[PDB]
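Read through the structure below, which is laid out as structure tokens, and then see the notes.
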Amino acid sequence: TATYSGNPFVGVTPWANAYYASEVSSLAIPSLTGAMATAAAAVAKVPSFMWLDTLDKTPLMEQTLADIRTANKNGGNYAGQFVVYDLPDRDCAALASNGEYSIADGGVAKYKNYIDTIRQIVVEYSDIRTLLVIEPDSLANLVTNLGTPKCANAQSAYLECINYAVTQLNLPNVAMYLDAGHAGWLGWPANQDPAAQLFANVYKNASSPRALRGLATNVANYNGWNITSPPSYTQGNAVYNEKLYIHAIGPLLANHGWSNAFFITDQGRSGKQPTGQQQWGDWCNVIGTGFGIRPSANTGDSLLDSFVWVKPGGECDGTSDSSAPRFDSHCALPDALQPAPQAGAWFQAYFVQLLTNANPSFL
Ligand SMILES: OC[C@H]1O[C@@H](O[C@@H]2CO[C@@H](OCc3cccc(I)c3)[C@H](O)[C@H]2O)[C@H](O)[C@@H](O)[C@@H]1O
Ligand SMILES: *[C@@H]1O[C@H](CO)[C@@H](O)[C@H](O)[C@H]1NC(C)=O
Ligand SMILES: *[C@@H]1O[C@H](CO)[C@@H](O)[C@H](O)[C@H]1NC(C)=O
Ligand SMILES: *[C@H]1O[C@H](CO)[C@@H](O)[C@H](O)[C@@H]1O
Ligand SMILES: *[C@H]1O[C@H](CO)[C@@H](O)[C@H](O)[C@@H]1O
Ligand SMILES: *[C@H]1O[C@H](CO)[C@@H](O)[C@H](O)[C@@H]1O
Ligand SMILES: *[C@H]1O[C@H](CO)[C@@H](O)[C@H](O)[C@@H]1O
Ligand SMILES: *[C@H]1O[C@H](CO)[C@@H](O)[C@H](O)[C@@H]1O
Ligand SMILES: *[C@H]1O[C@H](CO)[C@@H](O)[C@H](O)[C@@H]1O
Ligand SMILES: *[C@H]1O[C@H](CO)[C@@H](O)[C@H](O)[C@@H]1O
Ligand SMILES: [Co+2]
């Protein structure tokens, strides 16, 4: 019902979900006052993506869509934004993943069951345009981390599952963007063609789904969209910002059979450049970051359908508690803000850091 032609971000308005607004209003604002408290309240109104990282989270997707349906009846012209993130043996390169499904334990079957719940929801809410980011931190590993056994052994499962998700969610009211890492990952010249080759193969293998509009980049990362000078940590890589990355891989996708692929790029934590990253590969609660460019389809660059906020600022990337199960040492590095809670949990000090270093400012 909520069909569209071309850029799915045009003709609609991204919904700022109640989940994130609850976190900010009930977990952050009570600790703030004056200017900060008022600025914080405005952050809750910026639309970001809701992550469906567990099967238990799926009911929240419907509640969100239900809120949208109600809003849309009253002049509302909103669209839902969700991240599909629950592949079996998820985050194969990490020493310890929080993923709930394991390939060796009927993981692929469970993933398909997971996708089935989501498709049923989208079909029930066909009247709502649904924008989806497909499995961050998955396909990118197949380009550079096959040297890691867990990744080598998960390749076929990753490919099978992603093919199931894209074909089953290929609906008229849906727009999917395959996670494609970021400039510092696949942007390196040597990784470009192999990456394009892979994404194009996933597209064609899924019979060129009309709903698969393109790729998503910088998800949960901090790269600049169009910074004019190379940060020290990007040395050696000519592709040091996301604009350069999509313009590099874009033509290669077409060379490999995927024409008319577009992109969306995360800027939710890219507001301050350069970041406090000591190494480009430092991904956990990086210090020296701020909210970035606001979600908008007026990108001034046709390859980019829209600036977006996929990783919600304030929600932790991982704990710095070394006694916690699945603790990752990257979250205890000198350039990671600590002490930090479990991944996904509210991290007040990081929210304040983002708000404080926001550009455009909220204050
Ligand atoms: O905040 C939304 C969503 O965030 C999840 O946490 C994210 C998981 O992916 C991480 O990026 C990939 C990665 C790199 C290295 C090791 C590992 I293990 C993963 C992001 O940094 C992180 O923010 C969180 O799990 C989930 O609950 C939450 O809904
Ligand atoms: C193509 O789809 C099948 C479906 O099972 C999957 O197993 C395979 O890995 C996919 N190939 C690629 C390159 O995505
Ligand atoms: C980068 O993009 C933002 C938003 O589109 C814009 O305001 C800014 O002028 C751009 N910077 C450059 C150097 O073009
Ligand atoms: C669904 O219908 C709308 C309005 O007619 C179109 O714009 C879209 O292309 C799809 O066919
Ligand atoms: C989404 O947001 C509002 C409508 O609710 C408008 O400003 C915009 O054009 C779009 O409809
Ligand atoms: C609103 O929802 C958020 C997200 O679950 C909670 O953190 C908050 O306590 C309130 O229930
Ligand atoms: C959470 O609630 C507060 C107060 O109602 C708002 O100011 C904020 O924008 C968010 O909706
Ligand atoms: C955040 O959550 C609290 C309950 O923990 C609510 O009272 C508040 O309105 C907001 O939803
Ligand atoms: C908000 O932040 C304050 C400290 O700034 C805490 O004391 C409070 O519990 C909440 O986390
Ligand atoms: C933040 O600022 C607003 C006015 O802009 C106040 O209404 C609020 O109480 C807080 O001081
Ligand atoms: Co229902």
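So for chain A, numbering is Swiss-Prot's, and the shown residues are 109-471, in order.
If you check the header, you will see the structure was determined by X-ray crystallography, 2.1 Å.
Cβ atoms here come from the backbone N, Cα and C positions, even for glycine.
The note that Swiss-Prot attaches to the published mutagenesis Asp199 to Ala is: 20% of wild-type activity. Of all Cβ atoms in the protein chains displayed, 20 besides its own lie within 10 Å of the Cβ of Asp199 (mutagenesis position). Taken residue by residue with DSSP, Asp199 (mutagenesis position) is part of neither helix nor strand, so it is coil.
Long-range Cβ proximity for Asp245 (mutagenesis position), meaning a same-chain Cβ under 8 A and a gap of 6 or more residues, is found for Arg198, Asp199, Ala201, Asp287, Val327, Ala328. Quoted from Swiss-Prot, the note attached to the mutagenesis of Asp245 to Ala states: No measurable activity.
According to DSSP, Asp245 (mutagenesis position) sits in a coil region rather than a helix or strand. Residues or ranges marked as active site, proton donor by Swiss-Prot on the basis of experimental evidence: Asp245.
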